[PDB]
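Student: Have a look at this one before I ask anything.
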Amino acid sequence: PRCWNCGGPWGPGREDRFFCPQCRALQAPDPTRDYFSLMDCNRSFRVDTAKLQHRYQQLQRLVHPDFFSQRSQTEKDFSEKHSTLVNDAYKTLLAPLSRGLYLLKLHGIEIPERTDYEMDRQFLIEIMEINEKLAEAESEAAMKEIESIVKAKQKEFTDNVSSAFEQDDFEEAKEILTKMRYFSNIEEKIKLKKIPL
Ligand SMILES: [Zn+2]
C-alpha cells in the first residue's frame, strides 16, 4: 500500500488513512475497513447514535465532493468514493436491523433472502395472525392495536438479539434477525396504510 501521488508508504499503524502525511493528497479508501471502524466504534449491536451522527459529520467535512469541485479528477474520484462509503456505513449502523445483519456478515454468516420455509411453526402462526388482523384492520383503533402488538414484539426481539450478540450466539442472532425482517415489512405496510390521514 502506497500513495498515488508520492509513492509514500502506508504506515503499518492506526486506521484513519484519509490524507497522505507527505503530500496532503486524499487517498483511495481502504476496501477492507469495516463500517464499525469507519464510524469509529466497537463491533457491537449496541451503538451510540448521537456519537454516530457526529462521526458522520466529521468525515463528511473531510471527504464530501463539495470541497473537491476545484481539485484534480483523481481527488474528485476518491472524494466521491469515500463519501458514498461514509453514507453506507452511517445508514447501515443507524438502523438496528441493518446493523444486526451487517454484524453477522463480518462474523462470516450470510443470510438467505427472507426464506419463508426455513422458519419454525409457532412464529409462522403469529405471522398469519398479524396478517389477518391487519387485513381485517380498517378502523383507526384496530389499527392502534396492531401497531402496539408489532412494536411490543419489536422490543422483545431487540432485547433478545442484543443478548445473542453479548454471548456470541450468532445462530440465534440470525434466527431473531430473520424475524425482525418480517415485522419491519409489517411496520412499513401499516405506515403505508396510514398515509391518507
Ligand atoms: Zn502522497
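Numbers in chain A track Swiss-Prot; the residues on display, in order, are 39-235.
Structure method, as recorded: X-ray crystallography, 3.0 Å.
Including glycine, each Cβ sits where the backbone N, Cα and C put it.
In Swiss-Prot, a published mutagenesis experiment is listed as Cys41 to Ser, annotated Abolishes self-interaction and interaction with HSPA9 and the CIA complex but does not alter subcellular localization; when associated with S-44; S-58 and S-61. Positions annotated as divalent metal cation binding site by Swiss-Prot: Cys41, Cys44, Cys58, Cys61. Among the mutagenesis experiments that Swiss-Prot reports, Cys44 to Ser is described with the note: Abolishes self-interaction and interaction with HSPA9 and the CIA complex but does not alter subcellular localization; when associated with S-41; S-58 and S-61. Experimental mutagenesis is annotated in Swiss-Prot for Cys58 to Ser, with the remark: Abolishes self-interaction and interaction with HSPA9 and the CIA complex but does not alter subcellular localization; when associated with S-41; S-44 and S-61. The annotation that Swiss-Prot gives for the mutagenesis experiment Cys61 to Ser reads: Abolishes self-interaction and interaction with HSPA9 and the CIA complex but does not alter subcellular localization; when associated with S-41; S-44 and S-58. Taken from Swiss-Prot, the feature domain 'J' applies to 72-144.
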Student: Hey, what's the Cβ neighbour count for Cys61 (mutagenesis position) at 10 Å?
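Tutor: Taking every protein chain into account, the count is 12.
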Student: With an 8 Å cut-off on Cβ distance to the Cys41, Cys44, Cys58, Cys61 Cβ center, who else from the chain surrounds the divalent metal cation site?
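Tutor: Apart from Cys41, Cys44, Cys58, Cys61, the close residues are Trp42, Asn43, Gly45, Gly46, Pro59, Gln60, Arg62, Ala63, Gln65.
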Student: Indicate the candidate from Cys41, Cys44, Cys58 with the smallest number of other Cβ atoms within 10 Å of its Cβ, considering only these mutagenesis positions.
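Tutor: Across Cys41, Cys44, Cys58, these mutagenesis positions, the one with fewest Cβ atoms within 10 Å is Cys44.
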Student: I'm trying to understand the geometry here, so how far is the Cα atom of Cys58 (mutagenesis position) from the Cα atom of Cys44 (mutagenesis position), in Å to the nearest whole number?
Tutor: 9
Student: Just give the helix, strand and coil counts over the domain 'J' (72-144), going by DSSP.
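Tutor: Reading the DSSP string over the domain 'J' (72-144) gives 56 helix, 0 strand, 17 coil.
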Student: Measuring Cα to Cα, how far is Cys44 (mutagenesis position) from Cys61 (mutagenesis position) in Å?
Tutor: 7
